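Please read the structure below before turning to the comments.
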Amino acid sequence: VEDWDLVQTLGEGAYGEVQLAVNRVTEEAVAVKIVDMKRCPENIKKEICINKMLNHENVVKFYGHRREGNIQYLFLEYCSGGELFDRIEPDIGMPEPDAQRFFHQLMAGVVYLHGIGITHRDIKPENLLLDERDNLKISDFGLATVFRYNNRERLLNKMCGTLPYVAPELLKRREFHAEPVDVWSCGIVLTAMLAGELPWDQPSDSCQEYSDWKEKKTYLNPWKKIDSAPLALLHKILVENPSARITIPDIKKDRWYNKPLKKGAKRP
Ligand SMILES: C[C@@H](O)CNc1ncnc2[nH]c(-c3ccccc3)c(-c3ccccc3)c12
């Protein structure tokens, strides 16, 4: 019931590689993130320890781990749908109703995380996995960390993530709040789903495309493909000052967020 055959190598992280793992008698398929700590006892010890806390429907479940000398094995909910990256066609994005549905589920997980005091720190379509019913699942807590413990917030100073999805305060300020950095990356994800392209390489004044966004030139490419209603949400999310930036409770009160677009399940 636990003799796990490694059926087919499924993907490849920078740290190691994932394999599909189907059981003998039950056939319960799981994902097995495999990382050689030599090829450490801390960077992956924090990923497991955060994972042990996490239990949400929009967060890749963590089943267990095993030590195995040098290599560590992370046993995680299998998402047969793959990445949300592959449901975004270049230069178009995806149907607006699918975007809104994925965004509702992205906010649900991110709220949950922020409630248990942790921040993902690297939200992007590659780390957002769909299951078999296409439900979204926040993946990879390798860069995640505690920003709140015993009801006291601590600020972040470690710079990390992916440059196009990273918030501007991450580059300028010495220290910053965690939650608005996640909101920013979620707003970049919305842009990708609706436009099929990333707006810029990084939110730095040395980047022309970021300065054009700050000048409200929404006649240029990423933003011209979008639509007033969702674009107005992105206007409230992609605000340079993280204090002025919209918070998740207020994203839930947004017009487009609560605009009805998508039907129910076909014959279910
Ligand atoms: C840190 C982990 O959560 C990432 N791995 C997964 N974990 C749980 N479920 C997963 N499903 C996939 C997947 C990859 C490609 C096709 C279908 C599924 C994967 C997957 C996706 C991309 C690369 C490697 C594995 C996956």
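Numbering, chain A: per Swiss-Prot, residues 6-44, 48-276 in sequence.
Recorded method is X-ray crystallography, 2.8 Å.
The backbone N, Cα and C atoms fix where each Cβ goes, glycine too.
Swiss-Prot lists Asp130 with the feature active site, proton acceptor. For the recorded site, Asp130 (mutagenesis position), the DSSP three-state label reads coil. Of all Cβ atoms in the protein chains displayed, 20 besides its own lie within 10 Å of the Cβ of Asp130 (mutagenesis position).
Sequence-distant neighbours of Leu15 (ATP binding site) (same chain, 6+ apart, CB under 8 A from its CB) are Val23, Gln24, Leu25, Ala36. Swiss-Prot lists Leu15, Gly16, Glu17, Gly18, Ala19, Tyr20, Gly21, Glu22, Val23, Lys38 with the feature ATP binding site, giving sequence analysis as the kind of evidence.
In Swiss-Prot, a mutagenesis experiment is listed as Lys38 to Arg, annotated with the note Abolishes kinase activity. A 10 Å cutoff on Cβ-Cβ distances gives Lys38 (mutagenesis position) a total of 26 other Cβ atoms nearby, all chains included.
One entry in Swiss-Prot concerns the mutagenesis experiment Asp130 to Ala. Its note says: Abolishes kinase activity.
Swiss-Prot gives this note for the published mutagenesis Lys132 to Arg: Strong reduction of chromatin-associated CHK1 ubiquitination. In the shown protein chains, 23 other C-beta atoms lie within 10 A of the C-beta of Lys132 (mutagenesis position).
Compared over the binding-site residues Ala19, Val23, the count of CB atoms lying within 10 A of a residue's CB peaks at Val23. Highlighted here are the recorded positions (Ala19, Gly21, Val23, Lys38, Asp130, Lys132) whose C-beta falls below 6 Å from ligand 1: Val23, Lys38, in sequence order. Using a 10 Å Cα-Cα cut-off from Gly21 (ATP binding site), the mutagenesis positions that qualify among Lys38, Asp130, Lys132 are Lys38.
Between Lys38 (mutagenesis position) and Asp130 (mutagenesis position), the C-alpha separation comes to 17 Å. Report note: the ATP site is defined by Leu15, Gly16, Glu17, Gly18, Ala19, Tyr20, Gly21, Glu22, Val23, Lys38, and the residues of the same chain whose CB lies within 8 Å of the CB centroid of those residues, excluding them, are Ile39, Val40.
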